[PDB]
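Chemist: Mind having a look at this structure? Questions to follow.
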Amino acid sequence: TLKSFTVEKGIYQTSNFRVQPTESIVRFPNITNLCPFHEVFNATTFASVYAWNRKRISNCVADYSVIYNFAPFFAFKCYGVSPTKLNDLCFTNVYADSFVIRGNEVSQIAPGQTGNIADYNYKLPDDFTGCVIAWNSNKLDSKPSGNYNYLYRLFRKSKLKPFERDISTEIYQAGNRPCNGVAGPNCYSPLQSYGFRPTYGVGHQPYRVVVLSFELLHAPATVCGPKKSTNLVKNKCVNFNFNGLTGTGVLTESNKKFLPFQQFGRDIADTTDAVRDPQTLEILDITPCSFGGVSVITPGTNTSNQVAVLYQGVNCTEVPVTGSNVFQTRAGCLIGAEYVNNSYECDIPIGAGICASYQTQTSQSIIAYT
Amino acid sequence: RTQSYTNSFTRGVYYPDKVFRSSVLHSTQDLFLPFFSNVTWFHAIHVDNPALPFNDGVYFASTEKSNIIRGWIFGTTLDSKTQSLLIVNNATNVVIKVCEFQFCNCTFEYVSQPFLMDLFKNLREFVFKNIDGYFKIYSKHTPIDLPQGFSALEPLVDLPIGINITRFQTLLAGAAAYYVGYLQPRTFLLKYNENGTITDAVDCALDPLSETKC
Amino acid sequence: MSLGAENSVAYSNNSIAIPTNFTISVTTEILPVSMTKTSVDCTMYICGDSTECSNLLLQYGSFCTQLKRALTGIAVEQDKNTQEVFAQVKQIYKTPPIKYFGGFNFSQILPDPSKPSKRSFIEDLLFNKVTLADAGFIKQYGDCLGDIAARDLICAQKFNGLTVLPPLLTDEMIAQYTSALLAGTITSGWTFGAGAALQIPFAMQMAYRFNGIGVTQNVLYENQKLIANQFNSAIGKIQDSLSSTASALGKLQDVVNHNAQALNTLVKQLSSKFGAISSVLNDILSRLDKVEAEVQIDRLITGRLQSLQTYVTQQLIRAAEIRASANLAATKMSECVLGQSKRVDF
Amino acid sequence: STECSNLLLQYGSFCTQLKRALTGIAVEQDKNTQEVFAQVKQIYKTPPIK
Amino acid sequence: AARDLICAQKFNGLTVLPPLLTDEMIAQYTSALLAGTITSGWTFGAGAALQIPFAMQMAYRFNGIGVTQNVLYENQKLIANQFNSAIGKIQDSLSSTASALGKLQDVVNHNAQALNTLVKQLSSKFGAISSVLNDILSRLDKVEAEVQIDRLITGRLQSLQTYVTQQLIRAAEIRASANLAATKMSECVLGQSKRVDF
Ligand SMILES: *[C@@H]1O[C@H](CO)[C@@H](O[C@@H]2O[C@H](CO)[C@@H](O)[C@H](O)[C@H]2NC(C)=O)[C@H](O)[C@H]1NC(C)=O
Ligand SMILES: *[C@@H]1O[C@H](CO)[C@@H](O[C@@H]2O[C@H](CO)[C@@H](O)[C@H](O)[C@H]2NC(C)=O)[C@H](O)[C@H]1NC(C)=O
Ligand SMILES: *[C@@H]1O[C@H](CO)[C@@H](O)[C@H](O)[C@H]1NC(C)=O
Ligand SMILES: *[C@@H]1O[C@H](CO)[C@@H](O)[C@H](O)[C@H]1NC(C)=O
Ligand SMILES: *[C@@H]1O[C@H](CO)[C@@H](O)[C@H](O)[C@H]1NC(C)=O
Ligand SMILES: *[C@@H]1O[C@H](CO)[C@@H](O)[C@H](O)[C@H]1NC(C)=O
Ligand SMILES: *[C@@H]1O[C@H](CO)[C@@H](O)[C@H](O)[C@H]1NC(C)=O
Ligand SMILES: *[C@@H]1O[C@H](CO)[C@@H](O)[C@H](O)[C@H]1NC(C)=O
Ligand SMILES: *[C@@H]1O[C@H](CO)[C@@H](O)[C@H](O)[C@H]1NC(C)=O
């Protein structure tokens, strides 16, 4: 730690000791159902972008590796999460929105976009934490005579709020002459259909879009992954996986006053203090494992190689496993220097009126004194 | 109708999240009822226009000891066209409906414990908020007009309904008397005690003294 | 604001004013000497037992050795400041059991054996007046590891690698230095500040002080009882002022509050996101792949390193100010306790 | 700018530290001027005879 | 038609607070100190003011420096003429050369150039495409403008922290000089100093 081969006399803070975890536990709820992504992707027909569907997925085990078999897409477009890490963590509520748009309009299914779909048809929130799946469908959404069943809106008085619908069919009145249903030169119907032919280029072909929305939250989890659980162990430095959060610490029983709706606790530094077990409704504190600082008291390297090691701040019944003589000091536990009843000048300072020195006894050794 | 006006005092405090905090002074920005605001007092007497605009959150309160309030109806319009929420209480269970059938083809149904647990004055408080398609319901039962003090409201009931709400009314089984308060985006300073509940709060945009406190 | 009362001295070229009586008065001067010694670990603060964050921190640079060296130098400077101010006497002197110092009481400043810590009445009042926080290793890793219904800031800063080192000299040794200095001052005068301590009666020492300030020594020997009563009343007024008013020690209290608020700000800077998706490294490492979590972890590492460097620079500036105040206090101890000073208003 | 204000609020709490440091500096200079010049308890005046 | 730097720093949030004591109050303090010194001597720094003729006061000063007081009373007119000529020479030296107040002028210049470079740091791109936020909002969408705004925020925060650190160091130096000035006022105006070259 000094980047040298010779060490002078004094005290040096070298490193920090830690207690390593022993076991690893996983705590997931008691859910055995399977999430029907099959009914979402394997479907005969989809809905229009102005009347997009929304399927609630809840109380099931979600496997996201079977999505690739249902539809022939290229890759996920995930915001906030990664598509390969969707099985090691889990949410509370998952939705699925299905609609059919054009190939130029796929880029408007991103958060923060402004356009035609992203203003008047389907607006995503700027804090989106989900994935967008889109693939070409030119064999089931196109006809040689014409597939006119897919509709979109060009005219609206205002812009859509995120995650809202408007399926009303009223005649838009852009002009100053009221018509109340007369499609004249100033009134137009704001509902036009795509003229899908198979003989287009790659940009104007229909595309099927499935948008997944995730709700990682302090609510109890209902949609989770295929990972088995582990029996709970207390009063031991372990690694825990309580509903998708990973940490290292000691779990003890609590005398806290958690309300029935509250499921987590937090610290001033915004780290988790208490967590609720999903299987049995009990509260466990998260206390980090034993740590501290290690200081090395040595004389000169030309003098001797005897080393006294001080663990800063702990008592000697808390040490995990240096030297042989064990002394208690208000600065910490000093191991390797015997305590004499005499008093001399301070050679190497330790703290709280305690000094150390390399002196004889009759046989050279390190002593500690007031 | 008998429209009247009353100070709000400090009766618009609710829990902003589901995270336990103890002995921590916390600052939150959410739709809150401002301190010393103006609530509207209504006296519905039937031998009146109960249509009121939503305007981003509604604080509801009633001082009636007897169970004479059955529930509420919401929605933009009530001509059996769009989805309109409906709460029916009969002192045995709660009934929630979404379909456009008004008070005498439904997607979401919800049956749970009734909202009137208690049968003193038994002041009841309700906060209805519609943010991100969720109908958040906050309630608190205070055995004691609006008194002086604090009573935080717990998010015990949530609805994934996802509709548009502009108007709202109440349901009667007339000597009703209820207060209506409106929510505005404000910043508070909530104080948690050792037991983890909210006991004091400071509205940061009321007077310069509370701005100094925040 | 009013600058003061209006006055006009009656000046003439054949008029003088000469006092006919005196007044013995005792004042109080409070000076900071040392401050809290802190030790900061980078791996617990920036990363907190995360292996990926530790690897990117090792890949980043070597700022942490510089911060550790700066904080170690500040701690040794604090110990040197305390040793320079207080340890100025070669031998621990002792008062005789007879406490008749020419009619002067000296009981409120001399120690008593009733308390386990040999401190006087005024020292006890001064120690009880300061609400000391972060006194050293008082938690001793036992209260923080247990279950507390209301966690304090001490365990919160303890779990994030922010520790406080105890001072080298305990309060008993500081009280022993102060008692030795007081015993040498009463029993010797200024003779113990040059060589060996030479005894002298206290009335003759006070006559030497009056000859030092320009007054002939016959004034004291004819007015000894009045001067002793004035000194006793001044000591009693000092006792009453230190018992009633609690705003006099607002330099030491400000030092304690500044160290506490600096540590609290350093703890509260851990909750910031710094442009990342979250302020927790575990949520970032679970929610993302390798490259994106590397980007967010690098952003959080940069933000926490900037916060730690700001804390270290502010601590260095405060340590320089405290060292200047300790040098002033050591000069005052050398010039006014160990001798009579001719400097005006010093 | 609203977006810059939101990102600066999302950034951290350096600005309260900067404001606290500058306020302490200004109070320190006022204390410096007071402790240099205000050393006399009463405002004396010279007689008209000079 | 020609905007000054004061409006340029005022429009960017950089203000200057007035001192608590105005120049009239400082002049009154120095006038009270001068009146007490030339009327009473050092007696107004210990207790109440004690009047004394100025010849006896200068005899006290000569007895302080080690000269018997009969030297003054036999050479009073010569010493008075020498003092008046010395004050006239101070007047001539202050009217001729303006470089005596270089420390105060350097303090003013340092503060002015610190505020000027803090204003001039706002014209830097810091790696972004533009140094102005409005063109970043207008040209780009949300995602790219967030990155460019974050870069500009980091650069301006670093510049502000550098300014605050330099101001802290300069304030510590100014406080040390103020402590020296207060010690000089306490020991040399309120009394006679035996320290060499103080
Ligand atoms: C020196 O001062 C102490 C403190 O005031 C005196 O002790 C007090 O004595 C009176 C009368 O004996 C008691 O009523 C008080 O309770 C004592 N106070 C304390 C704090 O002990 C002491 O008497 C003084 N010395 C002399 C010689 O009078
Ligand atoms: C000088 O001042 C002291 C007090 O500062 C005077 O002492 C007081 O004298 C009165 C009248 O005899 C007594 O009632 C008080 O008890 C005395 N006080 C003390 C503390 O002893 C003293 O008389 C003054 N001397 C002259 C010559 O005026
Ligand atoms: C819930 O989980 C516990 C875990 O042991 C299990 O015993 C229990 O049967 C589960 N409940 C249901 C309804 O499956
Ligand atoms: C999707 O799943 C159904 C089973 O319900 C299957 O018959 C069909 O061939 C699959 N593929 C498509 C493109 O529909
Ligand atoms: C350390 O452990 C011992 C044994 O339990 C205990 O008595 C003591 O109080 C603890 N703390 C210190 C500072 O010694
Ligand atoms: C509410 O507003 C009305 C006027 O609209 C006013 O008369 C009444 O005093 C207000 N209530 C208060 C301030 O409590
Ligand atoms: C049922 O409700 C839907 C809208 O939710 C509506 O379109 C439909 O017409 C309703 N059915 C009948 C028979 O009214
Ligand atoms: C609700 O309907 C109104 C029209 O009554 C419309 O202006 C508004 O955009 C809709 N959506 C909301 C408030 O989210
Ligand atoms: C917390 O709850 C306990 C349990 O009844 C109670 O004794 C205590 O007074 C409560 N604390 C406060 C501050 O009211």
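Chain C is numbered as in Swiss-Prot, which gives 697-1042 for the residues shown.
Structure method, as recorded: electron microscopy, 3.2 Å.
Every residue, even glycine, has its Cβ placed from backbone N, Cα and C.
Features from Swiss-Prot:
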type    : residues         : note
VARIANT : C:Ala701 to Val  : In strain: Beta/B.1.351, Iota/B.1.526
VARIANT : C:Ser704 to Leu  : In strain: Omicron/BA.2.12.1
VARIANT : C:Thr716 to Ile  : In strain: Alpha/B.1.1.7
VARIANT : C:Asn856 to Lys  : In strain: Omicron/BA.1
VARIANT : C:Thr859 to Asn  : In strain: Lambda/C.37
VARIANT : C:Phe888 to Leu  : In strain: Eta/B.1.525
VARIANT : C:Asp950 to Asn  : In strain: Delta/B.1.617.2, Mu/B.1.621
VARIANT : C:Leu981 to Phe  : In strain: Omicron/BA.1
VARIANT : C:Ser982 to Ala  : In strain: Alpha/B.1.1.7
VARIANT : C:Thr1027 to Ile : In strain: Gamma/P.1
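Each of these features: where is it, how hidden is it, and who are its neighbours?
Modeler: C:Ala701 (variant position): 8 other CB atoms within 10 A of its CB, across all protein chains.
Remark: C:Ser704 (variant position) has no non-local neighbours by Cβ distance under 8 Å and separation of at least 6 in sequence. A coil conformation is recorded for C:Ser704 (variant position) in the three-state DSSP classification, outside any helix or strand.
Residue environment of C:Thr716 (variant position) contains 4 other Cβ atoms, counted within 10 Å of its Cβ in all protein chains.
Spatially close to C:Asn856 (variant position) yet at least six residues away along the chain are C:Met740, C:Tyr741, C:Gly744, C:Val963, C:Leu966, judged by Cβ distances under 8 angstroms.
According to its DSSP assignment, C:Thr859 (variant position) is in a strand.
Sequence-distant contacts of C:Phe888 (variant position), defined as residues of its own chain at least six apart whose C-beta falls under 8 angstroms from its C-beta, comprise C:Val785, C:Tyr789, C:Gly880, C:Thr881, C:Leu894, C:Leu1034.
All protein chains shown were included, and the count of other CB atoms within 10 Å of the CB of C:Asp950 (variant position) stands at 11.
All protein chains included, C:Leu981 (variant position) registers 20 other Cβ atoms within 10 Å of its own Cβ.
Under DSSP, C:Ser982 (variant position) is assigned to a helix (H, G or I) in the three-state scheme.
C:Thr1027 (variant position) carries a helical DSSP state (H, G or I). Proximity of C:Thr1027 (variant position) to non-local residues of its own chain (separation of 6 or more, Cβ distance below 8 Å) is seen for none.
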Chemist: Closest to C:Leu981 (variant position): which of the variant positions C:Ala701, C:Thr716, C:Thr859, C:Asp950, going by Cα position?
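Modeler: With Cα distances computed to C:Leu981 (variant position), the winner among C:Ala701, C:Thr716, C:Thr859, C:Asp950 is C:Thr859.
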Chemist: Please report the Cα separation of C:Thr716 (variant position) and C:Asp950 (variant position) in Å, rounded to an integer.
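Modeler: Between the Cα atoms of C:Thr716 (variant position) and C:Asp950 (variant position), the distance comes to 43 Å.
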Chemist: Between the Cα atoms of C:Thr859 (variant position) and C:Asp950 (variant position), find the distance and write it as a whole number of Å.
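Modeler: Per the Cα atoms, C:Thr859 (variant position) and C:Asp950 (variant position) stand 20 Å apart.
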Chemist: Can you tell me how far the Cα of C:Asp950 (variant position) sits from the Cα of C:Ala701 (variant position), in Å?
Modeler: 32
Chemist: For C:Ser982 (variant position) and C:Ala701 (variant position), what Cα-Cα distance in Å is obtained after rounding to a whole number?
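Modeler: Roughly 73 Å, rounded to the nearest whole number.
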Chemist: Using DSSP reduced to three states, classify C:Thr716 (variant position) as helix, strand or coil.
Modeler: coil
Chemist: Can you filter C:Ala701, C:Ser704, C:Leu981, C:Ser982 (the variant positions) down to those whose Cβ is less than 8 Å from some Cβ in chain D?
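Modeler: Qualifying residues, whose Cβ lies under 8 Å from chain D: C:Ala701, C:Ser704.
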Chemist: Quick one: what's DSSP say for C:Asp950 (variant position), helix, strand or coil?
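Modeler: Assignment for C:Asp950 (variant position) reads helix.
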Chemist: Just counting, how many other CB atoms are there within 10 A of the CB of C:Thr859 (variant position)?
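Modeler: Result for C:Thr859 (variant position): 21 other Cβ atoms within 10 Å.
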Chemist: Give me the count of other Cβ atoms within 10 A of the Cβ belonging to C:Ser982 (variant position).
Modeler: 19
